[PDB]
Amino acid sequence: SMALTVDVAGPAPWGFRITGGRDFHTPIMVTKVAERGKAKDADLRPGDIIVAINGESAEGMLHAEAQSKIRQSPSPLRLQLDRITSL
Ligand SMILES: [Cl-]
Ligand SMILES: [Cl-]
């Protein structure tokens, strides 16, 4: 897989959705990216695993915790991602 850093320009709505978190026992993953939106402009993609949100490790975050941190992020929103390249 490939490590990437994305700065998403603000303000929110950022134009994406996430799934997973510690309370779901799964990594935080981008599920939907709005066809027209900030996340799409920044080349955030469905399936991208969020490794960090504004420098903060995402692994131990609850789902609602990751959501809130994204929703309330300063501009730009900084995401560190792990992009799976395998089919
Ligand atoms: Cl891979
Ligand atoms: Cl990087």
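Heads up, residue numbers simply count up from 1 along the chain you see.
Any Cβ shown, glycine's included, is placed from N, Cα and C.
Swiss-Prot lists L81 to K (Swiss-Prot position 80) among its mutagenesis entries, and the accompanying note reads: Abolishes cell adhesion to collagen and ability to suppress anchorage independent growth. Mapped onto three states, the DSSP output places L81 (mutagenesis position) in strand. Remark: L81 (mutagenesis position) has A3, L4, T5, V6, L44, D48, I49, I50, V51 as non-local neighbours, by Cβ distance under 8 Å and separation of at least 6 in sequence.
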